[PDB]
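Pasting a structure below so you can have a look.
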Amino acid sequence: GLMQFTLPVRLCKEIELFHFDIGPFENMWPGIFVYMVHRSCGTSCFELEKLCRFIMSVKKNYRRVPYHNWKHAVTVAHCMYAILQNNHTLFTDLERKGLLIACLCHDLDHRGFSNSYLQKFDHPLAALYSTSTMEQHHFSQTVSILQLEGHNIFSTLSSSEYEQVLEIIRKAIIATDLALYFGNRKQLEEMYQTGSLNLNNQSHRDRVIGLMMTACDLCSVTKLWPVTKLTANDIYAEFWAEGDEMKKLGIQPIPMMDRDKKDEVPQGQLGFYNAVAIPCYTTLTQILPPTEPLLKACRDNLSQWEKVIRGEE
Ligand SMILES: Cn1nc(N2CCCC2)nc1CCc1nc2ccc3ccccc3n2n1
Ligand SMILES: [Mg+2]
Ligand SMILES: [Zn+2]
């Protein structure tokens, strides 16, 4: 009840910044997450015994793959924590509660393969969910973990608040299917420019939370250069293993997933930063001005990739 979570002085200050890295000590990641819920939500959002058991079942259901693992989950929650702390008064008590849980759960039980490879392997998850295949599985794993005994952190919600919070978490997790991102940003662009964008229109909030989820999920491109470079090794380790598997089925992988195109990595980051990342944080800054540091850090890292191509590092 009277039990606060604290962090050492360096973390206590650095955690409020957008570019914070959660570090290599795994056993401190849960404390970091609880710290962020208490400061963001209040010490009275979740029963502490239930929250701690939910976090450890969630951790237990992430796999030891090079990128889509428990570390990514907590990194994506921290970015959402920073967005929520710099835009305090734009979000409901239910939105704050639901969006940090969404971020922790958003890649539950990922296997290190794209929706694409599941469909070409004919995996049973691709017969049960024809589109946003892994993302419907992730929400489904979240609901399974919430119905374990002693795990329902939303116990104290009213019956109707309960339904609204599971609806926020479901839309939030679907939105991390980058195939849905392109359409969502275009529509957000035109609504803010024609002045029609209205935050009381529920379906408009949906789109804005959609874009926030894309931004948090890409936040690896908004870190200090050596965090960004070293996370890119992990991202390619999965893509190239998927490439290897595509070839086993007798299929040319796209160049992104072909380890024979190691040389072309710098140029492939350029495309990603210009087609996806810059547009994402550009639109997000327009809609939510205090997120500007995500835009500025993305641009700095783009300039670091240009530097790699010119042999300056
Ligand atoms: C288009 N394209 N072509 C290539 N290659 C072709 C030839 C050799 C490289 N690579 C890419 C982009 C790769 C990529 N996809 C993601 C998805 C999420 C993400 C989040 C944080 C940081 C980086 C991230 N990246 N990075
Ligand atoms: Mg995902
Ligand atoms: Zn993710």
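Since chain A takes its numbers from Swiss-Prot, the residues it shows come out as 724-1036.
Cβ coordinates come from backbone N, Cα and C, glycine included.
For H791, the entry in Swiss-Prot reads active site, proton donor. Residues or ranges marked as 3',5'-cyclic GMP binding site by Swiss-Prot on the basis of experimental evidence: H791, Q992. Residues or ranges marked as divalent metal cation 1 binding site by Swiss-Prot on the basis of experimental evidence: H795, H829, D830, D940. According to Swiss-Prot, the mutagenesis experiment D830 to N carries this note: Reduces activity 1000-fold. Here the residue is the original one, while Swiss-Prot reports the published mutagenesis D830 to A with the comment Loss of activity and of zinc binding. Residues or ranges marked as divalent metal cation 2 binding site by Swiss-Prot: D830.
How buried are the listed features, and what sits near them?
DSSP assigns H791 (active site, proton donor) to coil in the three-state reduction, placing it in neither a helix nor a strand.
A simple way to gauge crowding: the CB of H829 (divalent metal cation 1 binding site) has 27 other CB atoms within 10 angstroms, across all the protein chains here.
Reduced to three states, the DSSP call for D830 (mutagenesis position) is coil. Non-local contacts of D830 (mutagenesis position) by the CB criterion (under 8 A, 6+ apart in sequence, same chain) comprise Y785, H791, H795, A796, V799, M857, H861, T899.
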How many other Cβ atoms are found within 10 Å of the Cβ atom of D940 (divalent metal cation 1 binding site), counting all protein chains shown?
21
Mind running the recorded positions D830, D940, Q992 against ligand 3 and keeping the ones whose CB falls under 6 Å of it?
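Correct list: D830, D940.
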Suppose we screen the recorded positions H795, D830, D940, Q992 by Cβ distance to ligand 2 with a cut-off under 6 Å; which survive, in sequence order?
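What lies within reach of ligand 2, judged by Cβ under 6 Å, is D830.
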Output, ordered by sequence, the same-chain residues six or more apart from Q992 (3',5'-cyclic GMP binding site) with a CB under 8 Å from its CB, or 'none'.
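The answer is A955, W1028.
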Let's check the environment of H791 (active site, proton donor): how many other CB atoms sit within 10 Å of its CB?
22
